[PDB]
Amino acid sequence: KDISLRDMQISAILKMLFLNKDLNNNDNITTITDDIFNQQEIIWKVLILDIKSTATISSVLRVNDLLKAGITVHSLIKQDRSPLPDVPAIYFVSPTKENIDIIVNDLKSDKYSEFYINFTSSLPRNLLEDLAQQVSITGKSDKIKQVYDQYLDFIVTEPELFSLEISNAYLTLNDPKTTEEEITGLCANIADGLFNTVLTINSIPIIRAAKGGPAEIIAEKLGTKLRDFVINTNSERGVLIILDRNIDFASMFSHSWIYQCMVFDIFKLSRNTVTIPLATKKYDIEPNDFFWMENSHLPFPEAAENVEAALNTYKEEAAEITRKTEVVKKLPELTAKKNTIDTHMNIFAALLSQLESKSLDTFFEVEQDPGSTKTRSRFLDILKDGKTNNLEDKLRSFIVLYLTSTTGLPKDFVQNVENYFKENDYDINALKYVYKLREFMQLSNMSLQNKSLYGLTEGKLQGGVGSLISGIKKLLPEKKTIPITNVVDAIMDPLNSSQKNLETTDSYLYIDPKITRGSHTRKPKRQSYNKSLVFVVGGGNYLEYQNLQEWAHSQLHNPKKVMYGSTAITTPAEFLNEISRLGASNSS
Amino acid sequence: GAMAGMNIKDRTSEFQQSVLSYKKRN
């Protein structure tokens, strides 16, 4: 019974839908039993969200969960909302002049019997006074039962994956154009996002961050924020590791065999909403998706298998019940269960379709060797069997190679391969900037030490293959740790870490908000940690998330919880743009 | 932070006490 980051946000969100009940008193349960809900006897309320806040709720809660919490209706602050003078209202909206104004307008209008103002991040005195002044001249200040800064300004995608939804950060931060002001402002927001997360965790962590770039600024910014918070209170432990995306670009482009990553990669998977290919079917991977929370971290083959094991144990399970016996269905539990299966059932199917229709298992190998012509060839060799549904992956696997190379990479490829694109005409504005990032991928890979360790589908129920699962199962390489996992490893478990990883993270800015100045320095000290919050400033991936979890979920002798997150969870594709935009801008 | 967050989160009183000062002035 261990709580995930998402469970903690869902709990905070739920506590708010209960008029921030149970607050100011006792109780340690987590997801209210119904017999207790009947203890306070709850009444229906209106729930007003705004664009940004809806994105936060719809990520962790389903409509059924809302009703179950007493929410009758939910609508955006900006819509024309029909009055409900005798019903309570809970606003969960962004701290903006715009919204505040509307709360004041609805307050006057008498749209609802009461108001429970809940701000997404934190309302500034600036606006508190504003809202106050306006409300003062109303004879209704009495109807506002409570105003709360909820500090839930982030989205929790998977159980331990979070995003500040601050898109295009790597660009904004490294674009020469960008002001020395725009940068400070950006950092300040990221610092807030983190802070918002940290408070949700209810743990004041030790901040550790790579020096020199953004990550440091943000670290020192968040250090100061957390420091005051500890002060303005009175007058093991956790760690928060803040890294620069510069630590490992190869991973932003790489290819993977684990279920999530593929789905995230090949089927733009956002907000628990897979999008399978103008043609576009949409499957919802609703949190607590019986299968998904069981085969996400699993390699395509096992997953594909485990699906047919479930569709098999479903056909059985349903046969025993077939003996006794938005639409009220005869058996919801069963229908719902089969339907989750029906989802993955063809995600795998549509996946294979995508695998073969562009022979993907190739790129994956071209990147598992970064070395001699053994691999060198296999690449031009692959771009020799020309297509089009490879074009993107081509550029990617190339970049991976150019970056992980561990040795020059002949002026030949750069020319021959570069040609293959400028002739097939697929702007390579990116390969301009990419070549620079190589010196980074090389310095941290050298500074670290990697440790290791449709009917057709209903078809593959053998425990073996379908003549395609065979190749992928054999092509299962060394799921060795990645650069990020190394840095986290050395920080969370010092005693059992390579000297290289320890020494490299040893150079990481160390800061404790509970102390004041520190000493002459904030002389880095090694400690072990149970939980950690890991934030990459400039880009997040399922690839790194996947790694970090496998690493954490394999720690026997002092288990670890790792919460990963970035300014935005960017897609190999999307990140590939950000880069090229810098190659475009970094010349004119 | 440490169950001290509940403190930083609730701003009702702070608010009301402002509504109040704004009433006394206007």
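Chain A is numbered as in Swiss-Prot, which gives 10-244, 257-298, 314-361, 382-509, 528-662 for the residues shown.
For all residues, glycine too, the Cβ spot is worked out from N, Cα and C.
Lifted from Swiss-Prot, the feature list:
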- A:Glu532 to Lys: In SLY1-20 mutant (VARIANT)
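For the recorded site, A:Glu532 (variant position), the DSSP three-state label reads helix. For the unresolved segment of 15 residues bounded by A:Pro298 and A:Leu314, the separation of the terminal Cα atoms comes to 7 Å. For A:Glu532 (variant position), the Cβ neighbour count at a 10 Å cut-off comes to 14, with all displayed protein chains included. Once the 12 unmodelled residues between A:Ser244 and A:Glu257 are set aside, the endpoints remain 24 angstrom apart, Cα to Cα.
With 20 residues not built between them, A:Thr361 and A:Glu382 have C-alpha atoms separated by a whole-number distance of 22 Å. With 18 residues not built between them, A:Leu509 and A:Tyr528 have C-alpha atoms separated by a whole-number distance of 34 Å.
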